[PDB]
Amino acid sequence: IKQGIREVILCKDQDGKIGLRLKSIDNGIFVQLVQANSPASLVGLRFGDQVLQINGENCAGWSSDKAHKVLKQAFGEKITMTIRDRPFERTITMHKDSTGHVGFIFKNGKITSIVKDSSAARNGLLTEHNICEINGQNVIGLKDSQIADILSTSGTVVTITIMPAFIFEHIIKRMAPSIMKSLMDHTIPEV
C-alpha cells in the first residue's frame, strides 16, 4: 500500500466505457469493481482505491449514482482522477514453511483461523479479514480452490492484501457474486 495520493489519466474506450464501478462509503467514493482489459485496469486502478477527485471536483459526499453520472457525462478524451491507494487495506508478508504452508484457514476468501507457530502467526495476520490480493493479484470473486492454487504456485515469499470483513461486506453490496467472479480484473498488470 502506497502512502499518499496519485493522479491518473484516463481515456474512455471506443464504446465510451472506462470499466469502473464506484461505491459511496463514509462520505467517500471507492472502487467496487475494475473490469479486465479496460482503461481503468490499464492505468492501474484497483479494488478498494479511493477517488478524491474527478476532473478536479471533490467526490466528498457523492452518492454512487452521482459518481457514475459524472463519469458518464465527462468528455472522454482526458479524465483526471486523484486516487488514494487502497486506504482500507493492509499488506502482510509471509514465508512458506517446509510443507509449503503460511499458516491460516479461510472460507469465502475470509480468514477464519491462524495456525499456531506459523509465519502468519509471527506476522500477526488477523481473522475476520477478506483476502483482496495475493502478490499483487486481485483474487476477489475467485473460488477458495483457485485462491489455494495461487498460494501453492507462489514462491516462498507470499504477500497478502487484506481488508476488515465488515468494510469488505459494505463495499461489495448491490452486486451479485457471479458478476464479481466473472468481471473483476484478476490479470497480472501489463508493462
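Numbering, chain A: per Swiss-Prot, residues 108-298 in sequence.
Every residue, even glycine, has its Cβ placed from backbone N, Cα and C.
Taken from Swiss-Prot, the feature domain 'PDZ 1' covers 114-193, and the record attributes it to sequence analysis. Across the domain 'PDZ 1' (114-193), DSSP assigns 14 helix, 31 strand, 35 coil.
The domain 'PDZ 2' annotation in Swiss-Prot covers 198-273.
Close to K214 (mutagenesis position) in the fold, though at least 6 residues off in sequence, lie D251, each with a CB less than 8 Å from its CB. Under the three-state DSSP scheme, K214 (mutagenesis position) falls in the strand class. Among the mutagenesis entries in Swiss-Prot is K214 to A, noted as: Disruption of the cooperative binding of C-terminal peptides from FZD7 and phosphatidylinositol-4,5-bisphosphate. Impaired interaction with FZD7 and disruption of the cooperative binding of C-terminal peptides from FZD7 and phosphatidylinositol-4,5-bisphosphate; when associated with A-250.
Other Cβ atoms within 10 Å of the Cβ of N215 (mutagenesis position), summed over all protein chains shown, number 11. Record note (Swiss-Prot) on the mutagenesis of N215 to D: Disruption of the cooperative binding of C-terminal peptides from FZD7 and phosphatidylinositol-4,5-bisphosphate.
Recorded in Swiss-Prot as a mutagenesis result, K250 to A carries the remark: Disruption of the cooperative binding of C-terminal peptides from FZD7 and phosphatidylinositol-4,5-bisphosphate. Impaired interaction with FZD7 and disruption of the cooperative binding of C-terminal peptides from FZD7 and phosphatidylinositol-4,5-bisphosphate; when associated with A-214. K250 (mutagenesis position) counts 12 other C-beta atoms within 10 Å of its own C-beta, drawing on all protein chains shown.
Secondary structure at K250 (mutagenesis position), taken from DSSP and collapsed to helix, strand or coil, is coil. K250 (mutagenesis position) and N215 (mutagenesis position) are 7 Å apart (CA-CA, integer value).
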